[PDB]
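Asker: Have a look at this one.
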Amino acid sequence: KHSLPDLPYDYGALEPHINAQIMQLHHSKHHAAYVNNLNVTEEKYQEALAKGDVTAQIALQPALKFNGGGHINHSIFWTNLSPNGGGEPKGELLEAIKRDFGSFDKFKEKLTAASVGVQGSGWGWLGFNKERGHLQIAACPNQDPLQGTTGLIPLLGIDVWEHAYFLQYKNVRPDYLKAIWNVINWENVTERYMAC
Amino acid sequence: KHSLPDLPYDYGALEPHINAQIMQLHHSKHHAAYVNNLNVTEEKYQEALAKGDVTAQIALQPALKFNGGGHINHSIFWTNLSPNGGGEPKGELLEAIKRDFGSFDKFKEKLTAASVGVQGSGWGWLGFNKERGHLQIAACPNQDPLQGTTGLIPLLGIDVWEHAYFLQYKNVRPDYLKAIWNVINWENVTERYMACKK
Amino acid sequence: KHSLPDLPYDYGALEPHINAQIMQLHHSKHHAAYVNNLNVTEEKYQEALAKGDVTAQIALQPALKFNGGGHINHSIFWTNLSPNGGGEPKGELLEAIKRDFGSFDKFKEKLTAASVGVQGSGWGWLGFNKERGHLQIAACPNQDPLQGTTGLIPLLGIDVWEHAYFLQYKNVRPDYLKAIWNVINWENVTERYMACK
Amino acid sequence: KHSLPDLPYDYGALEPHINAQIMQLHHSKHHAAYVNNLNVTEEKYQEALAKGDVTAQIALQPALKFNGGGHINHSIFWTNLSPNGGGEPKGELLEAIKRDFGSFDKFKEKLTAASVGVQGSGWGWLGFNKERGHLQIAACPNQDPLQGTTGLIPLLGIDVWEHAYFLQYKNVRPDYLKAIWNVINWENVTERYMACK
Ligand SMILES: [Mn+2]
Ligand SMILES: [Mn+2]
Ligand SMILES: [Mn+2]
Ligand SMILES: [Mn+2]
């Protein structure tokens, strides 16, 4: 069974950048529902597959991608944030960002733009392209996960579903983006980088 | 020149079903943004058209559908709600709902399902299929408008973007859908329905 | 584990409406590859499932829908054609078609239009809407199958991938559509329809 | 008003790699239809735009992208081929390919894989990313054009619609991909590349 991961910090730990009510709902209600529905969905697919019921498998794909995507994406996101975060990364990851995007600040502008550019629900990502051996920014719709739908290894995700910011920032998504840099866990992003 | 239409009522007219903060933000910020981006996008398209720049015409399509669709969808949505709304339609529209969906309550179950079923942002619609001469439910992603993308004539729209309910109902989209039945402007939906039969 | 069905007729049986070469390639090569890749993908998806590898499950979805759908769609399509086909259906099916589309000619017009209307590869379908209790026309892209992606029960499918007609009709998909009416197996479409009720 | 560009060579100029029948049909009928439908759609769009009819504009988007894209893609494609082509590109373009893909052969493997991997109709592209200042491989579905939908500047396109190869190669798209390398117009790809610096 899939389980809702524990957060690495308390619901209020990312204040004032992301408030406690957003965090609490996001984790204990939103992501919990993805986990719960992915478990059901995986079970039904196992049944369909055992019968070679191809129609049923195909019909189940939206719930698997959405709930499974949601689980993947939110599990990464929590590890990407920290009450002890913010600042800039160091070492090879910082040099990679400079190599690939010109500078840390240009990188932030491009990931901000990809994140602000999502029309509707979705995610902005910093990923690693294994075949090209460099960093790459991508946007993903709804809960479509980065690696599963594009092959890029996720390093840093920014959730731009309205539930992730509306209570606090209302429709002003760029304000949310500006604030989240203050809580990025660059230590985590660097581990993800070094692992691929 | 497209313009932001005034609401037919004050921001707090739909309380307690849809609160005044949702309404004020929804209209004065969200829809407002779509109107201006629509106008600007249209003017960019006229420039691209005049030069036969097909690449630029295609690059502008996401903004035109998103902002155009948003203007269309929200313009209908406000007219679909009323402080004097709720209850059931009468006449031909109710008999069509019965013939097409079995009963009013079954219709509600089916538009609720369509609306709850949207994964991500989008809209639940009751539409009219002009070719088949009957009612039809459909869901649309993001701001993709009903008639522009499916051919169905919009009768009643239910906005299920999180901005439409999160401040009040948080993740619980079904509680928002339960509530909104209390403020549907069946007079407007009936007007839209009869225009299909004129 | 899935396998390639035999055609109900010989490769040349639908001449002159759909030539022999088109049929032979379409069944022995195209559909065969969907079956083979379907088995391969199901086998990968069970390993992924067993390990809770959700990323791998999602990465396999395009192949499962494409090859899965291909096997589903082609399998129905062969049974929907016949050398003894054509004309128009009878009884309850014909009554529904008049009821839902006006008349048989209007129906043909509508399914033709939906088929001609696919931009790129895909299929036009006459289906049954179980919830509404009536016939419904839909188009599906690529190999996306009708029931698995829309819930409609397939009754008659028209393949408008270029491999289904190009050898013979080149780009003129309307000529193909006109011709295929001559080989529609209405006894099969009827059977599929009665089974929905 | 858009027009069908003449080919830079005769219809049998790319024999035996792409046969004359495919070329003639592809240019004189398939591309010509996109030209016509683009003109019509543009004029309908201008009428819609002049009336403030946003529903009408949005309903025309699929025909504009499909036919407009089809015009863009095929116009590039004819210029990307040559009877005097093949081999490896001369100049900076090869050095860029080696930098971005390792070697020419790995580049051919990657564009081949992107092209073979299109499920249904579409295009494989070698593009240039202006933001990153390097080459990038991308696949596009149907006639969605590279620049208009991804921002990448097209350098080399490989049409993998079935009309582009079925008459000759039947379902064996990889055979077509192998053959087309013999007729790439590197002089034209290089012109498009230098235009990106
Ligand atoms: Mn989220
Ligand atoms: Mn809205
Ligand atoms: Mn086929
Ligand atoms: Mn082509």
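Numbers in chain B come straight from Swiss-Prot, and the residues shown are 25-222, in order.
So this one's X-ray crystallography, 1.5 Å, going by the header.
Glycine too: its Cβ is placed from the backbone N, Cα and C atoms.
Marked as Mn(2+) binding site by Swiss-Prot: B:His50, B:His98, B:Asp183, B:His187. The annotation that Swiss-Prot gives for the mutagenesis experiment B:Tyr58 to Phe reads: Loss of nitration. Enhanced dityrosine formation on peroxynitrite treatment. Per Swiss-Prot, mutagenesis B:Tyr58 to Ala, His, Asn, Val or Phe is noted as: Reduced enzyme activity.
Each of the listed features needs to be described in terms of its position in the shown structure.
Answerer: Counting only same-chain residues six or more apart in sequence, the Cβ atoms lying under 8 angstroms from the Cβ of B:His98 (Mn(2+) binding site) belong to B:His50, B:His51, B:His54, B:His55, B:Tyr58, B:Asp183. For the recorded site, B:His98 (Mn(2+) binding site), the DSSP three-state label reads helix.
Around B:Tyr58 (mutagenesis position), a 10 Å sphere centred on its CB holds 22 further CB atoms from the protein chains shown. Annotation note: B:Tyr58 (mutagenesis position) sits in a helical segment as assigned by DSSP.
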Asker: If we take B:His50, B:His98, B:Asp183, B:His187 as the binding-site residues, which have a Cβ under 8 Å from chain A?
Answerer: B:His187
Asker: Rank the binding-site residues B:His50, B:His187 by the number of other Cβ atoms within 10 Å of each Cβ, and give the residue at the low end.
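Answerer: Selected from the binding-site residues B:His50, B:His187 on minimum Cβ neighbours within 10 Å: B:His187.
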Asker: Is it possible to get the count of other C-beta atoms within 10 angstroms of the C-beta of B:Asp183 (Mn(2+) binding site)?
Answerer: 24
Asker: Going by DSSP, is B:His50 (Mn(2+) binding site) part of a helix, a strand, or coil?
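Answerer: It is helical.
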